[PDB]
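Encoded as structure tokens, the structure appears first; notes follow it.
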2 protein chains.
Amino acid sequence: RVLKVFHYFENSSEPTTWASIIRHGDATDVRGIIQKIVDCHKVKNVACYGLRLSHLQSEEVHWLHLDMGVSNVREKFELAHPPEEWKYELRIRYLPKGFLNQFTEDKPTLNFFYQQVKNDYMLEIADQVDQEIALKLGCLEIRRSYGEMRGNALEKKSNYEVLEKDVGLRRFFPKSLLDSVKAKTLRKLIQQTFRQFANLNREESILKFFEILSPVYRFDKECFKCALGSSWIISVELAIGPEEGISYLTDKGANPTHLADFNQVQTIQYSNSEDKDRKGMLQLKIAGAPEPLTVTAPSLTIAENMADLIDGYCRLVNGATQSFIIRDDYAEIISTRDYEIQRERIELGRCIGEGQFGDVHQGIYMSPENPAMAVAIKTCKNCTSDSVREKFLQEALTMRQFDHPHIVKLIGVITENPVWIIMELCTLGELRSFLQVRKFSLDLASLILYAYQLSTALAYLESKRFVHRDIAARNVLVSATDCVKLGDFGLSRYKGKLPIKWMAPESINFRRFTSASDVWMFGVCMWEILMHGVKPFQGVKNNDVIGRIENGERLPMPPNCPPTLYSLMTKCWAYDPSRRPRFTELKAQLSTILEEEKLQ
Amino acid sequence: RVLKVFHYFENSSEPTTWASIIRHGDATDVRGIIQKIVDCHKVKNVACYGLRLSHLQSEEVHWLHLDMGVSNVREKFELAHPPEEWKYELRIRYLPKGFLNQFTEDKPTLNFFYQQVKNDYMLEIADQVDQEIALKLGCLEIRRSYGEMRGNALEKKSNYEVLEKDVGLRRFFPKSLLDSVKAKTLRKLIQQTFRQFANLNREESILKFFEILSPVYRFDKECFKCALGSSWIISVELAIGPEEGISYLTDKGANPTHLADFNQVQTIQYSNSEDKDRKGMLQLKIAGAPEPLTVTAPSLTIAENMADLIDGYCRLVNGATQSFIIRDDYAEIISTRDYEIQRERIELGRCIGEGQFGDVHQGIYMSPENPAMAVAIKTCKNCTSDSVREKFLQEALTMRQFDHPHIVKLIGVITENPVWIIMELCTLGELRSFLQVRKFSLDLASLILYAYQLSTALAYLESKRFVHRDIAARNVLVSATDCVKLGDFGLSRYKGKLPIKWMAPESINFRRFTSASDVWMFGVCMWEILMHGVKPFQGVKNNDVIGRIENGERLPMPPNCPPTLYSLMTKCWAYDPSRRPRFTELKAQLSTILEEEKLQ
């Protein structure tokens, strides 16, 4: 049985992309796997790093016990949700007393905990923190990453051009700050802050990083809510760490009133709550008392997590090896999820048209699972107005939640100015001019398949209920001679002109837009595609269009059109907009039509 | 157990890319699987199509018996070679008497056998055939593909522009012809030949296609060699088909002297030869004789194939269902190989430099396994000289036979003028200017890894023994900040100047080129990369270079160089070219060096 886990050993992959695959037997346990993981890099620690499981799209996690079976976990939890909704995480949870000291004598673990909790910082508090503290941490971090760099290194206009045009600091500084300061102001901030820590080293700036995290966050511990009392039971926030032993707060900045110490601990055991409330009990034994301390947490999950907490501090600061929780195996290093998008992995190509929001370009992206994917990049001329920004976001988030082949697929975004788009390229481009140039060359079966694929697509829209209102051949976009993907999906309000010849009477008259007008504009779409690209009513006004529809006048058949094909088109020409049939009907009909076409 | 087979039912995929996956149980047999395959498209035939297995990189095939287990085959043959060296092939082998008639009443099978043996034609005989016959078949084929197209359709300069700039006819006409005729001459050939069959249909031009294959190839049968005689044994070429029954030739164009007919057949059985010769025996029974006809083939393989031959004609033209070879299963439609490269799937991008053979461009390719891969495209200014053409081929075929990640990988070629290249893109480009611009920004660990990857690469060269002679930083080429792939691999002879400062003394003096100079130029490569791109001996002649080496003068260390790093560089600076150590030594050393670097 093989396994994938993200680790926090350094490589050239991204600072949050330190991954490996470990192959282990059923007998292998979380404690056993960590042995391999650490022996990959010669760490001085035997019973320190724990293992955390985690849901990708949620803040729920599960620290896990040692002797458990890997496959037993993978069962017990993947049976709940897919592996795209589970994630192992190798991590510290434990720290000896002067951990700065005990693992300043352990440099790999020094950098390990460093990168780890620095990450957690950038996750939770970077966008919150003071400007000044951010600059402190950031220039100490320059000193970290650049171990042999000069102290006058960043004194140059050239270097500034580097750091802005090449590096960029979404890795390092927060969105909150960087979208709050002038370019030149930010420069001189970084200057003055780079002056002072000009010549430290790793270990030095590392312990300074911890000193600066101290006032703003007590990473020595975690913070859990609970309510204690055998008999009258009393909410507290039992935040436990090596810095105190066992204590609790009655105010924010209080020194928590002390109870006991890890060295005083003797035993652990937990079970479900006394009742059907979704909670669990956790009895303990502390050194030399007749006296059980019993915490109760909002979940048996957290009951087990605090069981692991205490047992692992026992492993940590005592020589304890067995679990205090009274309830040839050998691993060798070998759909719907969160997407992270940076800027560095991008080609800045040539102009590929002139669009609605603005000009558009193509380029590349790189990633570990699949890389070097050249794409279209939908963009805008001006990003000054937040309304256009929001619609520019809205098309993206709209097309996000779909899951389909012949839907055109965004991959994600870079949400700083100039915000860009990752549209997997509509290669041959505008189906209109495409088929205009390819008039005397193409095959009606392929036209039937164009209609078929678009049928299945807009059918899936109705199955998940979105309305486009502006479907057009110029909005149809192409991948190949055997693939045309639905494109655009944008909102624009509110005057003239409008694609009247495409539109339905209800819309043309009083802005009514439903599945009826949807089927009608799909009808004109199928039509014009099947026309070899001939538009409706050449040289005619958009004014008489409504008059001639309400006169019942309809578009003539194409030359050499198939019977069933135009039959379905006329089914879609029900003057009663309500009566025009459904997209599932379009699917089944056009399906059987192409069946008989292939039958010839 | 699932399964993949290429079928010959039509789709929008390429004419030779008609593939499907079938999922079947162990109980499923080749005869049983074909039921699903045909019921996908409503064919009128129950016991007609056979199954052929085939090696990709060889002309060996294996027609297979009905009641055999699919997985039994997949075992019995994949245990011999990988699935990249095996291939199922659903095919006709059988034809009733006036098969043109019996399957002109079966239009799906009409087009099936049509496309099948037309393919085989384009495989074997298209490059051989007469000009005129080729044009005949090709314009009948225009009529085939274009079923509703006009008869005056290709009368236009415009259409000619279409067929040359968009379609192209490697699908349809041979290399031999198309690289034998002027563009305009070929045009008018196609014109005059398109005039005459201007208005047939499928079925008509189909049977004409068969009429034109008749004089040039007897597709009614296959042709096997054997030697017959119970007692004195006599080489013949027993080519059997429904057109004759059983016969044989004594000359090329002879009417083969007849022996027996399929209706006369009674039984089959085969076994190995009488002796250790790699052959097999095949006894038969024919209607109303005391008399065994015993063929002997060069292989038991072909013994079984002719057993299947006869038993399948029995199934064909008789109502026989059981095998005459006397020796809930249900399938549902769901490294190192031959590469086919066309032109249509290509982007024609912008200029991306100015190279040795000629200018160079980037672009895209599309394929079923992986598509839309944007790449570099190495090209040439002039393809007039066949020597430059051969070297342009030689670099390609050179880099073909490797198998490695950090070797730069061609994907293949289009071997008509202008012949092009598919280099998976060296993205960030020239490592020289790259690192020149990124001087004050980069990390020595990444430089160590540059050296490491190049070490492993040229080490693999030595493991498979190729010599480059011209390794340079300008020849080093980049993918990323964590990937640099070996590039170029070209031959150019034979005056000045030369990269003398890179080269070794033996070469500079008398054109000696071995692993010694290899290690030296790798040394200068590592050096200059580690220099932050500083070249050797600025403003110095290439003349005094040899004098100063033979004076023992060496390059100074870099500023802030690591000890072990320059130590290994000086190991490579052994003035005795023989004594400069090996690339496996470079691997192990630089490995442990980066180990200790990550250790810090």
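Following Swiss-Prot, chain B residues are numbered 35-361, 395-401, 411-570, 581-686, in order.
Per the header of the entry, the method used was electron microscopy, 6.3 Å.
The backbone N, Cα and C atoms fix where each Cβ goes, and this holds for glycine too.
For B:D546, the entry in Swiss-Prot reads active site, proton acceptor. Around the Cβ of B:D546 (active site, proton acceptor), 18 further Cβ atoms fall within 10 Å across all displayed protein chains.
Positions annotated as ATP binding site by Swiss-Prot, on the basis of a curator's inference: B:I428, B:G429, B:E430, B:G431, B:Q432, B:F433, B:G434, B:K454, B:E500, B:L501, B:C502. In the three-state DSSP assignment, the secondary structure recorded for B:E430 (ATP binding site) is strand.
For B:35-355, the entry in Swiss-Prot reads domain 'FERM', with the evidence type sequence analysis.
In the three-state DSSP scheme, B:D395 (mutagenesis position) falls into the coil class. Around B:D395 (mutagenesis position), the same-chain residues at least 6 positions away in sequence with a Cβ under 8 Å from its Cβ are B:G59. While the structure shown retains the original residue, Swiss-Prot records the mutagenesis experiment B:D395 to A with this note: Abolishes interaction with PIK3R1.
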Most crowded position, judged by CB atoms within 10 A, among B:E430, B:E500 as binding-site residues: B:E500
Among B:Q432, B:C502, the one of these binding-site residues whose Cβ has the fewest neighbouring Cβ atoms within 10 Å: B:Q432
Cα separation, B:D546 (active site, proton acceptor) to B:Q432 (ATP binding site) (Å, whole number): 13
Where B:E500 (ATP binding site) falls in three-state DSSP terms: strand
CB contacts for B:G434 (ATP binding site) [other CB atoms within 10 A, all chains]: 15
Spatial reach required of the 33 unmodelled residues, as Cα distance in Å from B:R361 to B:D395: 27
Straight-line CA separation, B:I401 and B:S411, 9 intervening residues not modelled, Å: 23
Spatial neighbours of B:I428 (ATP binding site) that are distant in sequence (at least 6 apart) but have CB under 8 A: B:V436, B:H437, B:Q438, B:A452, B:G505
Gap-flanking C-alpha distance, B:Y570-B:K581 [10 residues absent from model], angstrom: 6
Whole-number Å value of the largest CA-CA distance among B:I428, B:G429, B:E430, B:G431, B:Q432, B:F433, B:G434, B:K454, B:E500, B:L501, B:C502, listed as ATP-binding: 18
